[PDB]
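**Q** Dropping a structure here in structure tokens format, bear with me for questions.
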Amino acid sequence: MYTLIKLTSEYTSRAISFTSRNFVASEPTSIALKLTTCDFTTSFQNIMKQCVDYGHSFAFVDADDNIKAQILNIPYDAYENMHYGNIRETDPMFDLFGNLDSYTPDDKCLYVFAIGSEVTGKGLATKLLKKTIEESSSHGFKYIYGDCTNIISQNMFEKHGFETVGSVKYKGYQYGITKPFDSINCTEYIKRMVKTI
Ligand SMILES: CC(C)(COP(=O)(O)OP(=O)(O)OC[C@H]1O[C@@H](n2cnc3c(N)ncnc32)[C@H](O)[C@@H]1OP(=O)(O)O)[C@@H](O)C(=O)NCCC(=O)NCCS
């Protein structure tokens with residue numbers, strides 16, 4: 001069926017594409033901003049590559065080694081110093097997320113940049129999150145942080161012991177005179193969620 005793997009460098013191109021496509025198709029903030037995969041890859045390919053290279057990311061692959069679900073994780077200290085391919089299309093995204101960067105870890109922390117699954121309702125994302133919790137413990141991380149934009153992942157994180165430490169309401173959020181997130185209907189907040197290991 002599908003095999004749980006630790007992502008390695010040979011999967012980098014597949015990992016970048018998987019999250020780009022998955023988020024552009026199905027993640028609330030990307031959809032709200034009408035991002036294309038070009039927009040997403042430009043802004044986020046660096047962090048996605050680093051999620052693979054730091055060694056703490058996981059995926060489910062099919063028999064032909066295609067990624068069907070993945071979780072891209074990176075140490076928080078690398079996240080805090082991350083560079084992005086900034087473009088006008090994603091400026092409001094960075095503005096929104098920036099609000100959550102005020103709650104910071106006081107010890108070793110693993111940051112979940114992205115979780116996604118193209119084969120849904122089969123437990124794949126849940127299993128990736130549980131694997132990530134095991135990984136965090138094994139490497140002496142004290143916290144896992146995620147900025148979760150989707151009610152589905154918020155509930156999943158809650159089910160696995162995460163607590164909300166910060167939030168921003170989508171409806172009414174402004175970037176200058178624009179209201180770029182008012183189109184979101186599935187989810188009311190973006191939330192920074194923290195699990196203490
Ligand atoms: C969110 C996402 C990762 C879920 O992955 P998935 O593999 O279906 O999730 P799992 O099957 O492990 O299911 C996890 C839980 O979500 C629930 N769930 C999954 N899809 C759901 C849906 N469309 N509506 C309501 N609940 C849903 C499951 O029922 C399950 O809960 P339970 O076990 O308590 O019943 C997937 O929908 C996705 O990739 N979305 C685009 C990506 C995204 O937005 N990522 C998060 C950004 S924070």
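Header says: X-ray crystallography, 1.5 Å.
Just so it is clear, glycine is given a Cβ too, placed from its N, Cα and C backbone atoms.
What Swiss-Prot records for this protein is below:
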type	residues	note
BINDING	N22, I115, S117, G121, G123, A125, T126, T149, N150, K159	acetyl-CoA binding site
MUTAGEN	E27 to Q	26-fold reduction in catalytic constant and 126-fold reduction in catalytic efficiency
ACT_SITE	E27	active site
DOMAIN	102-182	domain 'N-acetyltransferase'
MUTAGEN	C148 to A	No effect on catalytic constant
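Looking at the shown structure, can you explain where the listed features end up?
**A** Within 10 Å of the Cβ of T126 (acetyl-CoA binding site) there are 15 other Cβ atoms, across all protein chains.
Following the DSSP three-state reduction, the secondary structure of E27 (mutagenesis position) is coil.
On its own chain, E27 (mutagenesis position) has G116, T149, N150 as residues at least 6 apart in sequence with a Cβ closer than 8 Å to its own Cβ.
Here the Cβ of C148 (mutagenesis position) has 25 other Cβ atoms within 10 Å, regardless of which shown protein chain they belong to.
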**Q** Sort out the sequence-distant neighbours of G123 (acetyl-CoA binding site) for me: same chain, 6+ apart, CB within less than 8 Å of its CB, listed by position.
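**A** The answer is none.
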**Q** Take the C-alpha atoms of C148 (mutagenesis position) and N22 (acetyl-CoA binding site) and report the distance between them in angstrom, rounded.
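**A** Checking the Cα atoms of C148 (mutagenesis position) and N22 (acetyl-CoA binding site) gives a distance of 15 Å.
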